[PDB]
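Down below is the structure, laid out as structure tokens.
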Amino acid sequence: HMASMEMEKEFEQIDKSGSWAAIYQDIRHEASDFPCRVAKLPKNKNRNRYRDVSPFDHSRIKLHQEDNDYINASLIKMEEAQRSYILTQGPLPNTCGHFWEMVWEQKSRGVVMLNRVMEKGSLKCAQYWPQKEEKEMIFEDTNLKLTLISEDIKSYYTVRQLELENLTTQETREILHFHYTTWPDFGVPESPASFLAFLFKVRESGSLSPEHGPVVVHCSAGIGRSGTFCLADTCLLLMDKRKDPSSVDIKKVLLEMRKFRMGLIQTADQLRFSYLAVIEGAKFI
Ligand SMILES: O=C(O)C(=O)Nc1sc2c(c1C(=O)O)CCNC2
Ligand SMILES: [Cl-]
Ligand SMILES: [Cl-]
């Protein structure tokens with residue numbers, strides 16, 4: 001609760017001085033810079049959505065195949081918070097099989113999608129999941145079948161139940177798809193409240209629990225909206241875990257996160273929203 005007070009005070013000071021842009025640029029300046037050799041290999045060029053968004057070598061997810069283990073995905077491991085997330089780009093038409101291979105191999109229970117397939121007339125992500133029950137998808141390169149089991153469309157987000165089957169073994173797994181449909185690219189959710197309800201729904205599902213593989217989180221690039229979501233979740237969690245006397249430094253936590261994947265949170269206003277969500281979330285809880 002001491003942490004709640006200090007964070008509100010910090011928020012108000014930043015807000016009054018109009019320092020969000022400067023503080024965000026400071027974070028960009030001091031963010032970790034690690035090699036992305038595998039990502040930059042010529043043969044992986046068509047596996048990357050954006051030339052300026054790559055996974056670091058040290059934290060990238062490796063596909064368990066022998067010919068090419070590369071996917072644009074990173075493991076964010078928050079030690080104190082005991083949270084792990086896989087942040088990845090919105091799959092390309094040729095990497096949908098890879099995406100679901102990763103989900104299978106990493107034993108993820110949930111996938112958090114923070115974008116729409118089409119945004120402002122532009123394709124931002126492949127249609128990597130089935131839209132009708134009787135029309136399943138088969139990914140021949142990775143030998144997986146994907147079936148839409150059910151779908152619940154709400155005003156701010158959609159929750160789906162998917163069934164992923166390893167065709168090689170005929171083993172099946174239930175995957176939860178949490179699709180936030182009202183979060184504009186390079187923007188913020190319509191309110192802290194609707195963001196928090198979404199986050200709480202993801203939390204309640206067990207998808208973030210140590211008993212499962214890490215949740216898969218993605219937007220178009222897997223850094224802007226994806227970064228905002230994970231930062232808020234982790235910081236909210238730390239607000240609860242840490243006893244007085246304590247504080248939660250959102251800037252430090254974000255820098256910690258950026259050790260695992262570049263460019264997490266893409267605008268100063270997304271950073272500001274992160275503060276708001278954590279502050280409001282903590283008050284509610
Ligand atoms: O989807 C997000 O929230 C996100 O970070 N998107 C990003 S990050 C990023 C781009 C995009 C994009 O969507 O066009 C394009 C240029 N490079 C950086
Ligand atoms: Cl969509
Ligand atoms: Cl950046």
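Count begins at 1; order follows the chain as displayed.
From the backbone N, Cα and C atoms, a Cβ is placed for every residue, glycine too.
If you look up Swiss-Prot, you'll see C219 marked as active site, phosphocysteine intermediate. Long-range Cβ neighbours of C219 (mutagenesis position) (same chain, at least 6 residues apart, Cβ-Cβ under 8 Å): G90, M113, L114, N115, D185, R225, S226.
The Cβ of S220 (substrate binding site) has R49, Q89, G90, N115, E119, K124, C125, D185 as same-chain neighbours under 8 Å, each 6 or more residues away in sequence. For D185, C219, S220, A221, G222, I223, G224, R225, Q266, the entry in Swiss-Prot reads substrate binding site.
Where Swiss-Prot documents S54 to A or D (Swiss-Prot position 50) as a mutagenesis experiment, the accompanying text is: No phosphorylation. Secondary structure at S54 (mutagenesis position), taken from DSSP and collapsed to helix, strand or coil, is coil. Around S54 (mutagenesis position), the C-beta neighbours below 8 angstroms that are at least 6 residues distant in the chain are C36, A39, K40, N48, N72, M262.
Looking at Swiss-Prot, you'll find the mutagenesis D185 to A (Swiss-Prot position 181) noted as follows: Substrate-trapping mutant. Every protein chain shown contributes to the tally, and the Cβ of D185 (mutagenesis position) ends up with 17 other Cβ atoms within 10 Å.
Secondary structure from DSSP puts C219 (mutagenesis position) in coil. The annotation that Swiss-Prot gives for the mutagenesis experiment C219 to S (Swiss-Prot position 215) reads: Catalytically inactive mutant; abolishes sulfhydration.
Sequence-distant neighbours of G224 (substrate binding site) (same chain, six or more apart, CB under 8 Å from its CB) are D185, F186, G263, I265, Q266, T267, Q270, listed in sequence order. Between the two most distant C-alpha atoms of the annotated substrate binders (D185, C219, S220, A221, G222, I223, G224, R225, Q266) there are 12 Å.
Contact annotation for recorded positions (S54, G222, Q266) versus ligand 1: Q266, each with CB under 6 Å from a ligand atom. Counting only residues at least six positions away in the same chain, the Cβ atoms of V53, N72, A73, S74, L87, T88, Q89, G90, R261 sit under 8 Å from the Cβ of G222 (substrate binding site).
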